Amino acid sequence: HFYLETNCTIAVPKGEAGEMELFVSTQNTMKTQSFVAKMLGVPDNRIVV
Amino acid sequence: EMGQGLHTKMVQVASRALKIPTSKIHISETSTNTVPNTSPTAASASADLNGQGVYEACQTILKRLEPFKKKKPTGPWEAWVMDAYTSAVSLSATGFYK
Amino acid sequence: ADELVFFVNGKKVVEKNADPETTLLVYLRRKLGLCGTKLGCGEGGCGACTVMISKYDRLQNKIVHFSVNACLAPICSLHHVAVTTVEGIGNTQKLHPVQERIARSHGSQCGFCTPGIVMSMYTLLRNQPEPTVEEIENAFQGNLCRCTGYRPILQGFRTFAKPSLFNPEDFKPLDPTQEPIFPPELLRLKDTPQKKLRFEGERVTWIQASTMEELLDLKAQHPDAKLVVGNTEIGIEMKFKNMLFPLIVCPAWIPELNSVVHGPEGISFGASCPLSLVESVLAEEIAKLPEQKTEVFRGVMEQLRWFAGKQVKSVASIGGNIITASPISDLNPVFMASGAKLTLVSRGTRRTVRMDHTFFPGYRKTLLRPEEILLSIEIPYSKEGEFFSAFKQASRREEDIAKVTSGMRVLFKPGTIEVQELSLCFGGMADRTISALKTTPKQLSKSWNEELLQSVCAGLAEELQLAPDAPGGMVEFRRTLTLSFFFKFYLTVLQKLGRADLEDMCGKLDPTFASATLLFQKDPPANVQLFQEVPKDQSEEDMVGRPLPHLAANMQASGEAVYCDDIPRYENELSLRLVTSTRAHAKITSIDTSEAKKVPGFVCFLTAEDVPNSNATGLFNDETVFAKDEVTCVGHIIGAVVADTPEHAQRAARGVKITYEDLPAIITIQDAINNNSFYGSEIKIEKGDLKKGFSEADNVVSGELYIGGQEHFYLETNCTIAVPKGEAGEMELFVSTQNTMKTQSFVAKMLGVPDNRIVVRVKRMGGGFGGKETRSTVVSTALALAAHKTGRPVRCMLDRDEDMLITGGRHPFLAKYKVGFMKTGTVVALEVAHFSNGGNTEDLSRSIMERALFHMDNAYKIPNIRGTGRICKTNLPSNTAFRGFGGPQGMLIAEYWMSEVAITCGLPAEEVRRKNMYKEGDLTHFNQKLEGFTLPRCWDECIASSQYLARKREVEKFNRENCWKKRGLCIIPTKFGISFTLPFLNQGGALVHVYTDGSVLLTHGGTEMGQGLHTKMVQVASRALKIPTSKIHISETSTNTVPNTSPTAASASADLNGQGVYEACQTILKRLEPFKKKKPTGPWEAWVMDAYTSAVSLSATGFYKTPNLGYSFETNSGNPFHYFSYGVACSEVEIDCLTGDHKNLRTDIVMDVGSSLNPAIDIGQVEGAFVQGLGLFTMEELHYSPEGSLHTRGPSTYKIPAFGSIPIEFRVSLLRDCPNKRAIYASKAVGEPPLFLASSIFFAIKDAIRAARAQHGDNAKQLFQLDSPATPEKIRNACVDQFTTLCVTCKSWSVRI
Amino acid sequence: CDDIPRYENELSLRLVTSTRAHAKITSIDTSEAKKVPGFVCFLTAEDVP
Ligand SMILES: Cc1cc2nc3c(=O)[nH]c(=O)nc-3n(C[C@H](O)[C@H](O)[C@H](O)COP(=O)(O)OP(=O)(O)OC[C@H]3O[C@@H](n4cnc5c(N)ncnc54)[C@H](O)[C@@H]3O)c2cc1C
Ligand code: FES
Ligand code: FES
Ligand SMILES: [Ca+2]
């Protein structure tokens, strides 16, 4: 692909109820959210992309 | 947005749908907590899918403003909106397309 | 050396460059990132910063633990100590029992006080694993909570001592072996000897002295070197009076300053001994020694009872109190009256003195030479025939500054009642602790009798006279207290002489006088919470109407809940400090920033010039962002310093020098009346025929009432972070606000960008109470500007002194009433003219006056009625919304004249109120019909369940058998209209998403400030969707998910947002039903995935407007309210007629909250609101200089209810079987309506004072004046007697606003 | 993404990848990594919640 911006994620944990906000260079916010939530074992509603 | 000018096209679409200048419409970002369960931006399809989404949301807002437009057919956009707000009319809407 | 080494939650901290100005609180939060520990005040009064310290004590040879205020502990005092914070004891993955119990017992609302309270309780348990009830209450003298009304905290923690809202049986047991180990390294180091340390900061050098020799050497070589022990005085001087001591010596380690030696004449305390140690050894001594030897000891104990809390007394030294030489020291009068022996030393010198008037030669001065330190105090044994009393009267009992304080000593010639020695010493009566040296000599060789009483009183009234302009004012009260305290001591001595078989010489005490001399004791508390069970058939997953704890209570108990300032700083983030006028009205002639520019890290000073677009803000556009050309109050924001750190911004702000030319100032309501200075025109409601009403009236009573305002005292002050995004003027703000919409609008207008660029986010507030409905924007706009200008994130959290000055409060009210009534008590006519003091800016002032007028009836039908309001425009900080919003003021006036109706008629108040009460179907003075009028049931339930009638008789009996204490009892109703007085604000919105795992993310326009709104909305959505609450999450409130939201205010927010949520949920259900129809059992998660894979939208908005609202002042027609709240409270008090102190003995409340959405949250709101009302009407008083400068700027002077303030017996019932079908799931709003029911305490006090005036007044005026707040001053002054008589006799400390 | 300012307490991650096309992992030694200043942790499959 050679997108001039490579893959990049900032994840910011909010310290309550497994809440986390991610800033991502992605075309797919939904799968990002889903994959993060499943890995951590928290509902999708805790994870913002 | 990845360089393909999608937000630009969606603002152009919204501006036509609402009959207001592009300058009054802003897109800031994409987030899972404003629109959930989104397909990837792919298959070249994103302006088609989201354009419809956007158009429908704009149709809902127009439907809600039309009584205020009827009673003030020349008065500016701003007067219709402020009239709707002080009449406790919702100025937020979702839009969807399949 | 120079490394500082200590432990935090078991982890070693090595600080190589400790700055002596660094507090523990700032180190924990900003250096270690542990933000569980909060800033509430910076003054030691609120306890939000409470943490635990452990050390190996070398003198007692064991591990000790005590609590401290982190806000006042210098890290440089903490070498080889172990700190435990809220994070150190547990977390939501494994809560400590203390955390669990406060959460589950509904003991956490906004949550901001919870860590500090957790740490107080935790520390007590580390010292005493089986405390008493009494020990549990005593642990919180230093902790304030503004939300809970304290009852649930004590009730949950009582389980550690010795249907249902919570189940104590499910609480996990305490295992003390699982507490954190004492860091083993510190145990190894108590072997090696401690050597002197030096720490060098930006401006301050700190020496930790290891030996007496080092301390004396240093003081000889450099007498400028400032002794710091507990820092509980020096911390206040440095933080608030901007005093810099560039060389500090801490002698806390020195054995000689910490020793306790028993000698023949008494007990010697090293001068650095903490007051907690004095307390413990004196309690041992008085327990085990004969009473005749411990009179002075018990006098010191009596003062230490009411002396701050555990946190302060742990580190505050006796020596520090003595040398501080405050006029209001509670200990110096006792040490002076008892001739306590002080040993002073310098390098190679040593002298002993007995404290007497010479020890204190001038304001905050002592006998010490610059190079001398106090080594020790001997507190003496009392002798045979020697008796002692100590006294203190403040505004509040616990952790308060004494008005008058006193030690008193008599010695009798052996075998006689003849005086050999007499010593009466006082604080609060001059610029130092004084002895009544002219009065007491005249008494030597007199017998202890009535004429000695009269002589000492005449002498005191003459010797201790007061200057009208005397610091503090309250000159009559203070003088009355010196006589009244003497009188108690006189009676006490009569009794003690009795106990020594000298009854025949001095006489017996009259038994009706005996209660005068009792030392304060409270009965054990007894609480009742009654509410309705939900139906039997209600699903266990449907939580509507069940007592679900606040969703965030566990996280609040654990310190994991994030408030604004807990958010980590960006690496490039700057700090802002506001710069305010020190003048009430003046021209700004110039600004000089020379000194500001020199402070390291200074970035800029923002002023009106830097505003990009409009300098005009506020709800009615009459406010400046930054002052231009003139200032119009003390606290008017002139500009803002931006710097790297908050400390550099504070210093830089000090170096902004403003020059002023005074202009004529309008301060008071009277001033505004004289000057025709008002916000808009007169507001008026009138019905019937006044002239006719007053003609037909058997009786007509006229009067005035003044009601003081109120500071919100949210435990979290105003705070904004503004994050600029560098594109298209986009900015995101994190704000402690109730009003995201106005925050956003005001920032956008100021910047000159559209609203669509500006996002305002609120996760939660640590209280709001109306104070964050508009006045938060004054910080938000300034930070936004800073952020736009620098392109960097900028943050500002106000200090408590700043917040109290800038952000205004409840509106003071003055009312002039005239009521006409029949001999039966039936009122036929009423005219009331209301005036409010609005301050600097219009803000919500006019709406507040409207609401007061809508409630001038309270519960009563008045056929002929006229009410007017005028809002005064004055050179004071702008006043705003406060829970009640003008209702409490309006209704207190109504009850005030109603009290006088009852007394004029000679009829029971109870019967007079009931007779006048509205009936179902009646119209108000504003022509709204009362339907579903529940007030009579509330009344009849309350009169019956409180046993009001049988208690009346007990009160009457008490009053006949006691001359110097009196009880009062009153039952008060309330009607409170629900909805914003501006109709279109009665709207709310929501947005819901369902993700493909079935989990639901919900948001609405309402903000969480501790009222349990998110909890309720989750309860509501869970019922609407028919899924468990566990699948539903609310993360925050934001302008970019729900736009155009009204403020969280008018108690309306659950009603509005509830409907919005319900409608969003109904849209989702409609879209799912085909999938539900095809698979009527297959779970929720399958319907959701089925809808997704069929491309059905799983996102919806929801919206609601309250229908049919809109009142006209012109036609007196249309409904302002959607429905009304109703309730009744019965309160009993016992006043001390000699001091003006009182106990709240018992309160019973019946409250109509319809079918409660959550009885736990709702009883919480009733108690919290009631207790704020209690403060409003009896304890909370703001004082201003005649030039309009707020003096009262922290908890030291502003006394909100404490744990020990609440009714000793406190019963709350929610009315059963009263569904309100027009609000969400037949609930009613709860936040504001109960507050005015604390009125019941005000009118109980008024009854008790009436009983005092019949006992002791001459031809005492029948309709006597009691303004609000009914403070000890006003209560004492109104109890006219022989003592007030000899004390009665325009430039002064304060002016009535 | 990477233009967003770092939080003061923000950490950096770097992935460790296979140098073999198909192999068993017989061991992982983290000794040397632990000596690098500012090292916080090495995440592996065991750290996944
Ligand atoms: C919330 C709060 C509530 C309070 N309530 C009360 C109250 O009800 N009644 C009351 O009387 N006080 C009250 N105080 C004041 C408190 O008791 C004093 O601040 C305390 O005793 C001072 O002791 P310290 O060790 O903290 O003094 P520091 O602040 O460390 O020192 C204070 C002064 O004493 C000097 N000093 C200390 N030790 C010596 C020594 N050995 N020789 C010579 N000079 C010395 C210091 O140089 C300094 O001038 C309160 C304070 C707070 C913060
Ligand atoms: S912040 Fe420390 S006592 Fe209030
Ligand atoms: S819950 Fe205690 S101050 Fe808010
Ligand atoms: Ca105002």
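Using the numbering of Swiss-Prot, the residues shown for chain C are 3-164, 192-1318, 1324-1331, in order.
Method on record in the header is X-ray crystallography, 2.2 Å.
Every residue gets a Cβ built from N, Cα and C, even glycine.
Taken verbatim from Swiss-Prot:
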- C:4-91: domain '2Fe-2S ferredoxin-type' (DOMAIN)
- C:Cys112, C:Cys115, C:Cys147, C:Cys149: [2Fe-2S] cluster 2 binding site (BINDING)
- C:228-413: domain 'FAD-binding PCMH-type' (DOMAIN)
- C:256-263, C:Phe336, C:346-350, C:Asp359, C:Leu403, C:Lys421: FAD binding site (BINDING)
- C:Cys535 to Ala: Slows the conversion from the dehydrogenase form to the oxidase form; when associated with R-992. Abolishes conversion from the dehydrogenase form to the oxidase form; when associated with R-992 and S-1316 (MUTAGEN)
- C:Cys992 to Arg: Slows the conversion from the dehydrogenase form to the oxidase form; when associated with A-535. Abolishes conversion from the dehydrogenase form to the oxidase form; when associated with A-535 and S-1316 (MUTAGEN)
- C:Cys1316 to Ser: Abolishes conversion from the dehydrogenase form to the oxidase form; when associated with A-535 and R-992 (MUTAGEN)
Starting from the Cβ centroid of C:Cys112, C:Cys115, C:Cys147, C:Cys149, which together make up the recorded [2Fe-2S] cluster 2 site, report each further residue of the same chain whose Cβ lies within 8 Å of that point, ordered by sequence.
C:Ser110, C:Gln111, C:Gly113, C:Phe114, C:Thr116, C:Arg148, C:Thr150, C:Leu744, C:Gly795, C:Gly796, C:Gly1039
Close to ligand 1, in the sense of Cβ under 6 Å, among C:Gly259, C:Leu403, C:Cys992, C:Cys1316 as recorded positions, are C:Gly259, C:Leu403
Which one is it: of the binding-site residues C:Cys147, C:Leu403, which Cβ has the fewest other Cβ atoms within 10 Å in this structure?
C:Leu403
C:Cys1316 (mutagenesis position) has how many other Cβ neighbours within 10 Å of its own Cβ?
23
Quick one: among the recorded positions C:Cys112, C:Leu256, C:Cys535, which has the most Cβ atoms sitting within 10 Å of its own Cβ?
C:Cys112
For a quick check of understanding: among the binding-site residues C:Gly259, C:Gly349, which residue's Cβ has the most other Cβ atoms within 10 Å?
C:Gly259
What's the CA to CA span in angstrom from C:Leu256 (FAD binding site) over to C:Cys112 ([2Fe-2S] cluster 2 binding site)?
39
Which secondary structure state does DSSP assign to C:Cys535 (mutagenesis position), in the simple three-class scheme?
helix
Could you list, ordered by sequence, which of these binding-site residues: C:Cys115, C:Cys149, C:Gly349, have a Cβ under 6 Å from ligand 3?
C:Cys115, C:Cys149
For C:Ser346 (FAD binding site), the number of other Cβ atoms found within 10 Å of its own Cβ
28
List of residues, in chain order, with Cβ under 8 A from that of C:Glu262 (FAD binding site) and at least 6 apart:
C:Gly349, C:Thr353, C:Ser355
Counting other Cβ atoms within 10 Å of each Cβ, which of the binding-site residues C:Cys115, C:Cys149 scores lowest?
C:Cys149
Going through the binding-site residues C:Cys147, C:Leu256, C:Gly259, C:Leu403 in sequence order, which have a CB under 6 Å from an atom of ligand 4?
none
Going by DSSP assignments with H, G and I as helix and E and B as strand, what are the residue counts for the domain '2Fe-2S ferredoxin-type' (C:4-91)?
15 helix, 31 strand, 42 coil
DSSP on C:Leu256 (FAD binding site), three-state: which is it?
strand
Out of C:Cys115, C:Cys535, C:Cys992, C:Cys1316, point to the one nearest C:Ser346 (FAD binding site) in space (Cα versus Cα); all of them are recorded positions in the record.
C:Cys115
List every residue in the same chain as C:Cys992 (mutagenesis position), at least 6 positions away in sequence, whose Cβ is under 8 Å from its Cβ.
C:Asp539, C:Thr541, C:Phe542, C:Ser544, C:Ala545, C:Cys1166, C:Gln1284, C:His1285
C:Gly349 (FAD binding site) - helix vs strand vs coil (DSSP):
helix
Taking only the Cα atoms, work out how far C:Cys115 ([2Fe-2S] cluster 2 binding site) lies from C:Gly259 (FAD binding site), in Å, as a whole number.
23
Which whole-number value in Å describes the distance between the Cα atoms of C:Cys112 ([2Fe-2S] cluster 2 binding site) and C:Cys535 (mutagenesis position)?
58
